[PDB]
Amino acid sequence: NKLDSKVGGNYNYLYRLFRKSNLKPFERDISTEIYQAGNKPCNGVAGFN
Amino acid sequence: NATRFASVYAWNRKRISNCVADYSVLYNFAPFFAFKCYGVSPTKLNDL
Ligand SMILES: *[C@@H]1O[C@H](CO)[C@@H](O)[C@H](O)[C@H]1NC(C)=O
C-alpha cells in the first residue's frame, strides 16, 4: 500500500470475476471478451446485464 | 413495486426470511439500470 496505492485510488491493478468456467491451474486469462450473465445474448462493447 | 420508497434518513428496513428468493423475476418484471454487488457475483446469488 505504501509503494503502490494512489491518493486518487490506484485503478491500475485489475482482476477478473466473470468467466464461463473456473480458471485451470498454471494458466492465465488476459482475454476481456465481453462476458454475458443475462438470459439474452449480449454483443459489441457492452449489453444489459 | 411499493407505492413509494422512504426518505434517505428514515431509511426503510425490512427482513426477508422463511421463503425462496429469485432475483431473475426481481429484474425481469421491471426494467432498471443500476447494479453492483460485493462478496458475490450477480449470477451466483441464485444458489448460495
Ligand atoms: C405494481 O402493482 C400495481 C398494482 O398496485 C400493478 O398494476 C403493476 O402492474 C405492478 N407493477 C408491475 C411492474 O407489474
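We number chain A the same way Swiss-Prot does; the residues here are 439-487, in that order.
Determination method: electron microscopy, 3.0 Å.
For all residues, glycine too, the Cβ spot is worked out from N, Cα and C.
Copied over from Swiss-Prot:
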| type | residues | note |
| --- | --- | --- |
| VARIANT | A:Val445 to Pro | In strain: Omicron/XBB.1.5, Omicron/EG.5.1 |
| VARIANT | A:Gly446 to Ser | In strain: Omicron/BA.1, Omicron/BA.2.75, Omicron/XBB.1.5, Omicron/EG.5.1 |
| MUTAGEN | A:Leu452 to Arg | Increased resistance to neutralizing antibodies. Decreases HLA binding to NF9 epitope. Increased binding affinity to human ACE2 |
| VARIANT | A:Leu452 to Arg | In strain: Delta/B.1.617.2, Epsilon/B.1.427/B.1.429, Kappa/B.1.617.1, Lambda/C.37, 19B/501Y, Omicron/BA.4, Omicron/BA.5, Omicron/BQ.1.1; Contributes to cellular immunity evasion and increases infectivity |
| VARIANT | A:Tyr453 to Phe | In strain: B.1.1.298 |
| MUTAGEN | A:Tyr453 to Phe | Decreased HLA binding to NF9 epitope. Increased binding affinity to human ACE2 |
| VARIANT | A:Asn460 to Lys | In strain: Omicron/BA.2.75, Omicron/BQ.1.1, Omicron/XBB.1.5, Omicron/EG.5.1 |
| MUTAGEN | A:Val483 to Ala | Increased resistance to neutralizing antibodies |
| VARIANT | A:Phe486 to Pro | In strain: Omicron/XBB.1.5, Omicron/EG.5.1 |
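Cα to Cα, A:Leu452 (mutagenesis position) and A:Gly446 (variant position) are separated by 16 Å. Note on A:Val483 (mutagenesis position): other Cβ atoms within 10 Å of its Cβ, all shown chains, come to 5. When the recorded positions A:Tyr453, A:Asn460, A:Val483, A:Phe486 are ranked by how far their Cα is from the Cα of A:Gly446 (variant position), A:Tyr453 comes first. Residue pair A:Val483 (mutagenesis position) / A:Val445 (variant position) shows a Cα separation of 30 Å.
Of all Cβ atoms in the shown protein chains, 12 besides its own fall within 10 Å of the Cβ of A:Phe486 (variant position).
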